[PDB]
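Accompanying notes for the structure given below.
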Amino acid sequence: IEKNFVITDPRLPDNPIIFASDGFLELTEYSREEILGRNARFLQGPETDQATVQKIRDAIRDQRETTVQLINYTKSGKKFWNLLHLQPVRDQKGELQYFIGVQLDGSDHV
Ligand SMILES: Cc1cc2nc3c(=O)[nH]c(=O)nc-3n(C[C@H](O)[C@H](O)[C@H](O)COP(=O)(O)O)c2cc1C
């Protein structure tokens, strides 16, 4: 059902994006080559609430699922409310392997 998402590898320095879906590319206006290997915080900007960023950081540290809403920015500077859902992905041994993040732009752009 989920069309905008990325997968990150927390076993690599700074938990970089290793896969971005076409929907994510379309939402954010970036090309794959522009975002593969980067941490997803490039979506954040001036009006992104630091309290919420902290909550994300905590859930990642604790390796648990969370959902937050925060201001993000497309490549051209456009703001949207991202309802962001994060899910840890463990391997067959129960060791953290990836995180999946699903982005939903809850902003009516009519
Ligand atoms: C899988 C995944 C997807 C993420 N997607 C977003 C996102 O869409 N927008 C956003 O602002 N942060 C996103 N983040 C959060 C940032 O990557 C980072 O974890 C957050 O800013 C907290 O860490 P920091 O204080 O080092 O910046 C995502 C994190 C993960 C693991």
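The numbering of chain A matches Swiss-Prot: 387-496, in order.
Including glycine, each Cβ sits where the backbone N, Cα and C put it.
Pulled from Swiss-Prot, these are the features on record:
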MUTAGEN   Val392 to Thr  Red-shifted emitted light fluorescence (502 nm) but normal absorption (maximum at 447 nm); when associated with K-489
MUTAGEN   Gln489 to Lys  Blue-shifted light absorption (maximum at 441 nm) and emitted fluorescence (487 nm). Red-shifted light emitted fluorescence (502 nm) but normal absorption (maximum at 447 nm); when associated with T-392
Do any residues at least six apart in sequence from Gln489 (mutagenesis position), in the same chain, have a Cβ closer than 8 Å to its Cβ, and if so which, in order?
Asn390, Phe391, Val392, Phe410, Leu413, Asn458, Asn468, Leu469, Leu470
If you run the three-state DSSP split on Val392 (mutagenesis position), which class comes out?
strand
For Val392 (mutagenesis position), list the number of other Cβ atoms lying within 10 Å of its Cβ atom.
23
